[PDB]
Amino acid sequence: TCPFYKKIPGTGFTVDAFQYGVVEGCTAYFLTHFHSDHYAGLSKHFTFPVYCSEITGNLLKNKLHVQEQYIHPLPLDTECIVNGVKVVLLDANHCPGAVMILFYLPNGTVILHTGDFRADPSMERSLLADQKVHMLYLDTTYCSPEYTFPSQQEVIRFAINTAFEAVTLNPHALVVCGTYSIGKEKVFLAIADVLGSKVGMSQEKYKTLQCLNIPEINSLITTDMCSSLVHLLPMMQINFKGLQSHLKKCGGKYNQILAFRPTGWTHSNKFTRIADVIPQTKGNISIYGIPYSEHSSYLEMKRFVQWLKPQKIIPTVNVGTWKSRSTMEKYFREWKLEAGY
Ligand code: NI
């Protein structure tokens, strides 16, 4: 049974609600982004209307085989009528194709559902500027002040400089980047660009990247591993055993691996600056954990909410424990008293 925080009151609509069977009264199912916890349940046998971005719709059709007749892509930044209700899709600054959804309810209430997002000041100049929001359904993944991490630009600067130094000292080093979902593509694209290489990967991952409308993608990626000195591997293989095994396969072309594991936040964020990050090393193999986040930091979240001034907040992440829920409610009240709404 579908939980309350996935239902949109006064509509036939649900958000990210595909794992509950046929939801009573749902005439349109929205999907914010193509991450498995959110699409859980969709397949080629789904026969209800799915509303989403163009990119998410390319992934539903090619990767999950959802039939074309049930896929309803909407442009961003554009007022659309769905089943008699005005909606807008906004870029979520999460992974490719990810959106927030603005719903203008027939009774005059305005609801924002962030999906998963990384709040940014540029959102203060979208179509959100123009009007009031009564209810905010909020991605609270890192809603606690201990969650700090650098900008995505600083993280990429660190990875480019690290890779370029290593391969210039040793032209026979291979760079490897972990992946387990869409998102974080700038990590491996930026490194391959500085090295003058395409990125090599499996046919399955190439297929997924080909759905993402990335400009000039055919110039950037390949399935021919042997021609490439940046390889993508599943995240589970990013360990000394998996990498040893991979280096064997390359036919004595390389004699060193430098590997990157983009994580979310880790507690080594609480002590170390990005600049000071060091790898784990075993022999000719080195592994860097880099804190590339596609979710809001605590400070980015608080800035966004204090700007929007919603009348009510409904968290969508960390809702399963009483202690989590109580912690989040405390911060929402601090933010409201500090800013005066
Ligand atoms: Ni996500």
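Following Swiss-Prot, chain A shows residues 700-1040, kept in their order.
Placed from the backbone N, Cα and C atoms, the Cβ positions cover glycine too.
As a published mutagenesis entry, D838 to N appears in Swiss-Prot alongside the note: Impaired nuclear focus formation, reduced interaction with PIAS and increased sensitivity to cisplatin. DSSP assigns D838 (mutagenesis position) to coil, not to a helix or a strand. Remark: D838 (mutagenesis position) has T813, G814, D815, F816, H994, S995, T1015, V1016 as non-local neighbours, by Cβ distance under 8 Å and separation of at least 6 in sequence.
Listed in Swiss-Prot is the mutagenesis experiment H994 to A, annotated as follows: Impaired nuclear focus formation, reduced interaction with PIAS and increased sensitivity to cisplatin.
Of all Cβ atoms in the protein chains displayed, 22 besides its own lie within 10 Å of the Cβ of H994 (mutagenesis position).
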